[PDB]
Amino acid sequence: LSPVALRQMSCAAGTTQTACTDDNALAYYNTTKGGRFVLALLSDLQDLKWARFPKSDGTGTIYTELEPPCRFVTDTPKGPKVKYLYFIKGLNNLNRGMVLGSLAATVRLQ
Amino acid sequence: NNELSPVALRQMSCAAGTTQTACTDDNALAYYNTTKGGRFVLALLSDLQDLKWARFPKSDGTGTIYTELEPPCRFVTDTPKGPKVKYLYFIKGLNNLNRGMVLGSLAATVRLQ
């Protein structure tokens, strides 16, 4: 399948749908035909279960369930930092790989 | 418990051709993973659309490894010298996770049309 730019945007996630309050995650997403398809979230927090995305037309909000997070380490000026990678529930391996390849290009892994 | 053993894809020039004998000059870029034992090649990128084999000399100098390629995926990247048509060749049999890693790396690092 020919590739499509993966982009990032801040977003609210939380333990519960109601707990999605302020911006605490970075969503990795696709701009497809009728709206953005979020594949994964990146966060400092390890207990997220839900992400929240306003539709761009303003007609509503989408809540996406998260898989258990994948812990990984990034190289920063302040030293190594632990982060959590949350695939969207049910994401297939092709899309998981795309997230991983975009992640390696956009954060200083290991 | 769930910890990510990640990897960035590296790139190396490599030889490819329509036949094994036609692999002579380095006319593609191979995307590969460095593993503790050897380089794992996932895919080739080339201007050429008719490639079927990639060639890599064995690390010792003993012999040669020929890797067969899937049919190419055509895409257009935006470069300073204007748009350039490229062809992405997965290694024959590459699983979907590794296919995604290449597709995700590309789309994250080049501008596409």
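In order, the residues displayed for chain B correspond to 4141-4253 in Swiss-Prot numbering, which applies throughout.
Determination method: X-ray crystallography, 2.0 Å.
Cβ from N, Cα, C; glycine included.
Positions annotated as domain 'Nsp9 ssRNA-binding' by Swiss-Prot: B:4141-4253.
One mutagenesis experiment catalogued in Swiss-Prot, B:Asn4141 to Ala or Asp, is accompanied by this note: Complete loss of RNA guanylyltransferase activity. A sphere of 10 angstroms centred on the C-beta of B:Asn4141 (mutagenesis position) encloses 4 other C-beta atoms.
Other Cβ atoms within 10 Å of the Cβ of B:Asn4142 (mutagenesis position) number 11 in total over all chains. Experimental mutagenesis is annotated in Swiss-Prot for B:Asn4142 to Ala, with the remark: Complete loss of RNA guanylyltransferase activity.
A natural variant is reported in Swiss-Prot for this position, B:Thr4175 to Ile, and the note states: In strain: Omicron/EG.5.1. Taking Cβ-Cβ distances under 8 Å and a sequence separation of 6 or more, B:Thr4175 (variant position) has no neighbours in its chain.
Using DSSP to sort the residues of the domain 'Nsp9 ssRNA-binding' (B:4141-4253) gives these counts of helix, strand and coil: 14 helix, 57 strand, 42 coil.
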